[PDB]
Amino acid sequence: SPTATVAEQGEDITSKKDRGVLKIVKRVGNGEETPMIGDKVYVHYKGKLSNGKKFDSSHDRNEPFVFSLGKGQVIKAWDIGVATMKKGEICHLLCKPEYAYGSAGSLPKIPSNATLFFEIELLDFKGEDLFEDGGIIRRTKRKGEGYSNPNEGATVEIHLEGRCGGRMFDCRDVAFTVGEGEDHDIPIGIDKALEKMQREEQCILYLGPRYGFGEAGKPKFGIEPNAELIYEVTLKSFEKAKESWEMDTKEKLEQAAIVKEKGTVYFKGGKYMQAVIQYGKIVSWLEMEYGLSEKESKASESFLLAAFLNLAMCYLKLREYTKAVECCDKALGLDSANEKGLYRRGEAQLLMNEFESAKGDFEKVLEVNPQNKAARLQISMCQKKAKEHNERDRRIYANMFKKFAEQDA
Amino acid sequence: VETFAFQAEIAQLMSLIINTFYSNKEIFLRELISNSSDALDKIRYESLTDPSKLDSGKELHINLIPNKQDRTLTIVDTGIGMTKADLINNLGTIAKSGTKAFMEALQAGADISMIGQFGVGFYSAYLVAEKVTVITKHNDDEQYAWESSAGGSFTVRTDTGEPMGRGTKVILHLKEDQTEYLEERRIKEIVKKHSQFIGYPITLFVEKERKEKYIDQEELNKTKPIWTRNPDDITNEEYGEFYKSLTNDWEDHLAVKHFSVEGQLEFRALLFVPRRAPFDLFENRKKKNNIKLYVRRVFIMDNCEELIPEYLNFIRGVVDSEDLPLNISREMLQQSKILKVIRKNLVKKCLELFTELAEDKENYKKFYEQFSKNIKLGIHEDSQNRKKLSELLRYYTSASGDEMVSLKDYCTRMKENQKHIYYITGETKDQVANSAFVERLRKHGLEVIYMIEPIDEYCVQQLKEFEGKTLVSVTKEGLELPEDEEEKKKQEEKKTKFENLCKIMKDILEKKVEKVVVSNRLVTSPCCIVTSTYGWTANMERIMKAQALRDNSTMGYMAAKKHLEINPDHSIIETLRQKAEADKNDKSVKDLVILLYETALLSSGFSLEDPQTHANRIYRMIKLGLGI
Amino acid sequence: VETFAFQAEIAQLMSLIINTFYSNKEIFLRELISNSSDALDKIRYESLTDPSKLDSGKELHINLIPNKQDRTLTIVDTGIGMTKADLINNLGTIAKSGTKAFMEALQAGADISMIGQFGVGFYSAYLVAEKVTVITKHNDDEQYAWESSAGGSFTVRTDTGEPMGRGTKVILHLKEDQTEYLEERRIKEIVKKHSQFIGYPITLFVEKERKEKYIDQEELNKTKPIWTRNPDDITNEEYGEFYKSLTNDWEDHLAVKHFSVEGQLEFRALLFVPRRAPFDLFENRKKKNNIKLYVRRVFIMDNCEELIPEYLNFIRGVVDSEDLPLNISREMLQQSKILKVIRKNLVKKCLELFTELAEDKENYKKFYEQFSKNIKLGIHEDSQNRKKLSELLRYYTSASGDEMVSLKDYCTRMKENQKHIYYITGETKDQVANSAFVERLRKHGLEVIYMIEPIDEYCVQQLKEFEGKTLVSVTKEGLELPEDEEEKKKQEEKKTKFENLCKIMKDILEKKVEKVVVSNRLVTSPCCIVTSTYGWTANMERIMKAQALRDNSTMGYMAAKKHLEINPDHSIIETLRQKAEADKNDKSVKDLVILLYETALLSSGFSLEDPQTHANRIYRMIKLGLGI
Amino acid sequence: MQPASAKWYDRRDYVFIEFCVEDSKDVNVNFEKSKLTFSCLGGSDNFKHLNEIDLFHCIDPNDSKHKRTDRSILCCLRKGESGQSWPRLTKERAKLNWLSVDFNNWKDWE
Ligand SMILES: Nc1ncnc2c1ncn2[C@@H]1O[C@H](COP(=O)(O)OP(=O)(O)NP(=O)(O)O)[C@@H](O)[C@H]1O
Ligand SMILES: Nc1ncnc2c1ncn2[C@@H]1O[C@H](COP(=O)(O)OP(=O)(O)NP(=O)(O)O)[C@@H](O)[C@H]1O
């Protein structure tokens, strides 16, 4: 009776060391890591109860139950039982009343202050991708307090310990303005990850190369422009970058009038990711808005459009032409007849070699302004690209069925 | 000659009623609740012309009292009770029933209709009881206790105990192995299942708090049989509170049919379309159907596949009847020809429900998004209603803006030169809407119906015609387009100028196709695989090759013959003509023609007999594309 | 206290036995044949200890004699018959059983059994009869007639007609609309259905030849209930003749079990595996199973889904028992526990039958080529038996050729560094054997199990392991081949070399794959589409997308997480690396990477999200390749 | 004194009524175009029954009949129009408590 045995035996896996959740391990799993707050985690469960009845099972469907730690799924002892298992680990699991449901009970047959018991196997887990694009992974050691987070424009206090390709190089507290971090000894990935962090939250962050110390690097620590990094963060306290419920658009528009100029100075200074962070913070600040007057909404959409027109240029200079076109796609959502927004989209698509789509917006630049010489030149470049590509293909493929008929011997 | 009355061997006759009539012991509680519902109806009736009959008590109600420590279940009522004569008659005599004898005395204008008639139901108490005591008090006699272990005799005594005023108290001294009928969970289940529509409050006296000394659950029937009321008076809110009470659902109903049948059968029904399809609606082979049959508000049966056809199994509903024939167990209906006459009416009135739901388009979309499988399965299984069911179909079409239209909307838009409703089938709306077969239909401005579930391919086998227009697949041989004589002449000329190539390609592709032909159906694709008319389409074959329990032996002859069609104006095909007229046996023609066949199998929605031998052609084109 | 015996109201009690006990009238001929088989057993038993009991007649037989002129069905019986006192007792007293009284008067060692026990079966004659006469003579008494309309009375008198010798002649005067029970087709149905195994010759005497003055249909029961014999007495030709008699098949059974269960629930059974699978085996959703249940050689029920699980529905068989508790109509059992304990033994001995059949390879091939769907469906449903059913599985493999081999044979051939049983799934053996996924398995000399029927893709969800070896699909990610440390080092060096190409291809294929990865399962193909560990396989997704009556939103939640695997040794991929490194945006790399993906979906057994967008790439390459 | 308990059904040509009076005596039946009248003494006690049935549709007395048995009295009434369906036995919508459909021999013949 494994479910009866775990009532008084196993490793204490509780955060409180309270004996409320115990595991009897029958097969120790692979890896020394066990799941962290914000991980997606997959576990086989079969379950029984202090009234002698069945709980619920993922083993019976031949597919694991899926968990998100710190938010949980259904039982606090299952959240603890998940957070403390290695990959392919087999164990029996206890759940005392305070870790079950307390007084509340549960369906189908769980009474008030029940004890619950399980036979279990952990299958797999994945970290929190902060964007769903491999840019930053974050895994959390402790959940913090708050509904609003220090996005760009915030002043924050953090513990920050930093690693270059795994090599630790800095271990200290830093205070900074978010969305400026090379000027504060901080990577772009901390300026972005802090948009999702709470008070006294503790986490590990893996930062992709576009999330390093931008074009500046940190030569003091031996660190290159756009380096790939790993970090430990505690967010200790913050002056929050006010959300759309917390502050008006006018305050974010006066900050956008300063920040668009700073972005332009960073762009003309060759610091294209610092410019992306200026235009891109205006894009965060104004696209979150609601409940505006028509004049406030026109100002909000105008400073979005101007930020998307300069994000387009920065991402063109970065050769991130997909991000240039994702900005022009929204400049043309704010005004479908904006001349620079039609043009820049044509450039991003033509530099991406999709000339049929590029002429498809330069020809609209010539509806808005027939005198735009650049749209005329870039339409000719779309046709030069089309003709050269099809002639190249003809130079490659021509007579291949004769070549194959000749080669077959 | 000598003449004799029949006798009965009471010792064996009682043993039959206990051991052999009733297959589930739990029904004893429905029998003692039905006896109390009869006893309440008798006094409720007799009081209508004499209010003083209720002087002895006015609350008409039932109470259940499971006393665990005395191993006893009590069932009590404030019904009419029994005189000493009525005890020694109606409980002393097997197959005697005071309920029947009462109803035979009434005029036709009486509002009453009682459950009992067999004179057996009380004895079912001995399914669970070692011994039964019936305490009783009529108005016109003293309080008495009747008691027996069913052992061939019973005793009647004047009762000196607790005065009841007027009513009955059946005390069941349960068997040691039948103590589960003392558990309030079990009692709730049995009462809620068998009897929740009894017209009088059934109160269950549970347990001490943790303090309330003995908490009573006020009404196990905390509901009403609303179907007994006039359908013109009931509002949609009342139907909704009932639908939730009936089903334990939290959501409302989508549509409801409420009606009566008047004739040799008399019955009433509520039929509800639920807001959502159950997640298991076709998977749950155990819960086959969702109609419950009641007689006089007492439950008879539910999971009867005879009550409605399988395609309507989504309908949650109640049937209730005054005079149907019940089996001795009352666990089932007797005359199975009645289920046919119920089924004909339930189905007829469901297709009226959907026909009136189809006037309320905004709700009809909420219906069809979930029960289109049921309507289409109806077109498959039900040949009588197939006409009506076809007008319930909605489909996407080439002339519909990502919206679903009926075959009658298609008939409203058809060009007068058509005599057919053109349809296509495949795995997704984008796969069929981009597909090679519609190219000419789109050029002529002809509407194409898209049918894109695996169930659509079963539906169209039966749905051969609508409104005298032939439902014709665009994926089958010899598509009749409404051409003009100029185009018909061009097709005869194009069949003439390509017939050499058609022979050359048929020689290269032999047994992989039945034939190769010039196409009146393509514009911009060079070629496509269609099939012969008498067999499974490209879509049907892929569906049948995925039915896990289907016999392979039919697939070997129902799989239709692949015909390659050739576009006469595609530049690949005119070049392939110039190649084929130069050399019939050219290795470049041989490998190109089999590549066009494999590309046409994929574009037409077949699988390849071997994908790897096709991939090895594209990987050779890619070796050139890279410059290897 | 006043004590009373219980009584019965005969006029109502008789009306229950007529109206409410029996739902189908046709049983009246089962009852009157059974009462005759009991009368024949009674006189046979009295003859064993004193042969002079047969001096009034030595033949033991039942004759049905329809008479369309008099409208009567007669049933003659040369059994013991009844004295005047036995007519008045056993036909006159409802629920008195002269059979039960005789059976209890015997010594417990008596080698006999009798069908009657309830004492009501005779009254079922009044289902069809307007009036009944019973003419009878005993050895110890004169010839009498008993007669009644079931009018609450009956008449007995000394008949002095033509002499019976000894036995019974029931004459049923049928009602004005019950005359179908005189039709010889009707009688042949009812007797072959209900009473085919009665231990005495049931002869039918009908109309005339048109020549004998009647058609002497010399038997209705030419067969004998062979299951009552010992399994050592019977040869396979006798079981074969019985299987044809039971089923009207023209082939012998393939294999047979003959049981002898002892304990509380004592029963015998014959289970026959057919020579071939029924044409409608899984398609006839009305015929749940082909088992008939008998009590004392009289039919109780067929088609009861509780007797055996639907994966064994193909087994044609008889179950017979002395002691089961019958419902009052005799058409079902009282207790579901009896069906559980029957079914446990039926299933437990079927898996022994297949286990004994699997030693006889040539008969096992004849079984498995037809019933493999049933074993594989068994492993999906039957959680208790997977440990035994999986030893019955037989499959093609990459080292058996066109032979079928068991998982025990795979585990005989495994290399000592395997911990896994490698398997693959797809539409045909040649599609899977020549697939991309198997290439390095085939190079390492590792055997792959080929799984081909759509039912295998259900089976392997449940069949996770065999003999401690994990079954792993070669279409899924993370294929742990046994490989050397030098090969593990080279694989990580190749993952290092190709990390740019993998990232660049994922950006071109974005949302069409979850990953791009360098891999070890390939050798000669450039790439393949591999599913994640906990998704559907490519084959499973094709099967689920074709189940017409499943909610696609509700099942589609686990549709495949596609990974593109890359072969690092392929000249396409090595060249494509150089091009992707040189310019990430190169239109040649953007076109050829999507063409490698769309080719890899096909070689990996998916369908394309749109075949027309793919076919247009091929037609563009054909145009360029011809210079168009 | 009181109507006898009766079971009833039809066919294309006939409406059938069985009065369930076991060992019945002095049985009398009168057929008229729009009405049936039945009376008898009960076999257990000589209680006098009387049923008057003002019929749902016309009948033919010249082809209608009755029969007495030791179990019951059966009346066969010839429909005035063959193929008339009868939804009830009487011209009125009266719920006659002693009367019900005989589902041992009812069939939807129509
Ligand atoms: N609680 C009660 N109050 C008054 N009369 C009762 C009660 N219980 C039983 N009876 C009487 O007992 C008779 C026989 O009861 P019972 O054996 O339950 O069969 P039945 O209800 O009459 N008919 P059925 O339920 O179809 O078997 C009833 O008809 C009443 O006359
Ligand atoms: N043909 C017969 N020959 C001799 N005895 C008969 C015959 N038919 C009936 N009996 C007697 O009548 C008794 C009662 O018959 P019956 O009412 O049919 O019930 P049963 O056969 O005894 N038991 P069951 O079949 O379970 O209902 C039998 O047990 C015999 O004693």
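To match Swiss-Prot, the residue numbers of chain C are left as they are there, and the shown ones run 17-226, 281-698.
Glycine too: its Cβ is placed from the backbone N, Cα and C atoms.
Of all Cβ atoms in the shown protein chains, 20 besides its own fall within 10 Å of the Cβ of C:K112 (ATP binding site). Look at C:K112 (ATP binding site): DSSP puts it in coil. Among the features that Swiss-Prot reports, ATP binding site is placed at C:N51, C:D93, C:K112, C:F138, C:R400.
For the mutagenesis result C:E47 to A, the note given in Swiss-Prot is Strong ATP-binding. Strong interaction with HSF1, HIF1A, ERBB2, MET, KEAP1 and RHOBTB2. No effect on interaction with TSC1. In the three-state DSSP scheme, C:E47 (mutagenesis position) falls into the helix class. Here C:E47 (mutagenesis position) comes close to C:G137, C:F138, C:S140, C:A141: these same-chain residues lie at least six apart in sequence, with C-beta atoms under 8 angstroms from its C-beta.
C:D93 to A appears in Swiss-Prot as a mutagenesis experiment; the accompanying note says: Impaired ATP-binding. Strong interaction with HIF1A, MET, KEAP1 and RHOBTB2. Loss of interaction with HSF1 and ERBB2. Los of interaction with TSC1. Non-local neighbourhood of C:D93 (mutagenesis position): C:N51, C:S52, C:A55, C:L56, C:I78, C:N79, C:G183, C:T184, C:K185, C:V186, each in the same chain, at least six residues away, with C-beta under 8 Å from its C-beta.
A C-beta separation below 8 Å, combined with a sequence spacing of at least six in one chain, links C:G97 (mutagenesis position) to C:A55, C:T152, C:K153, C:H154, C:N155, C:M180, C:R182, C:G183, C:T184. As a published mutagenesis entry, C:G97 to D appears in Swiss-Prot alongside the note: Abolishes ATPase activity.
C:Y313 (mutagenesis position) falls within a helical segment according to DSSP. The Cβ of C:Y313 (mutagenesis position) has 25 neighbouring Cβ atoms from other residues within 10 Å, across all protein chains displayed. Under its mutagenesis entries, Swiss-Prot includes C:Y313 to F with the note: No deffect on the interaction with TSC1.
C:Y313 to E appears in Swiss-Prot as a published mutagenesis result, with the remark: Loss of interaction with TSC1 and increases interaction with AHSA1.
Under the DSSP three-state reduction, C:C598 (mutagenesis position) is assigned to strand. If you draw a 10 Å sphere around the CB of C:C598 (mutagenesis position), it holds 26 other CB atoms from the protein chains shown. Annotation of the published mutagenesis C:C598 to A, N or D in Swiss-Prot: Reduces ATPase activity and client protein activation; the original residue is retained in the structure shown.
Looking at Swiss-Prot, you'll find the mutagenesis C:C598 to S noted as follows: Loss of S-nitrosylation.
Cα separation, C:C598 (mutagenesis position) to C:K112 (ATP binding site), rounded: 79 Å.
Non-local neighbourhood of C:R400 (ATP binding site): C:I43, C:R46, C:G137, C:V365, C:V368, C:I370, each in the same chain, at least six residues away, with C-beta under 8 Å from its C-beta. Only C:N51, C:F138, in sequence order, out of the recorded positions C:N51, C:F138, C:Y313 have a CB under 6 Å from ligand 2.
Separation across the 54-residue hole in the deposited chain, C:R226 to C:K281, is 6 Å (Cα atoms). The distance from the Cα of C:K112 (ATP binding site) to the Cα of C:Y313 (mutagenesis position) comes to 39 Å. Taking every pair among C:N51, C:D93, C:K112, C:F138, C:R400, the residues recorded as binding ATP, the greatest CA to CA distance is 22 Å.
In the three-state DSSP scheme, C:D93 (mutagenesis position) falls into the strand class. Following the DSSP three-state reduction, the secondary structure of C:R400 (ATP binding site) is coil. Those recorded positions from C:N51, C:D93, C:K112, C:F138 lying by chain B, with Cβ under 8 Å from one of its Cβ atoms, are C:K112.
There are 27 other Cβ atoms within 10 Å of the Cβ belonging to C:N51 (ATP binding site). If you draw a 10 Å sphere around the CB of C:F138 (ATP binding site), it holds 22 other CB atoms from the protein chains shown.
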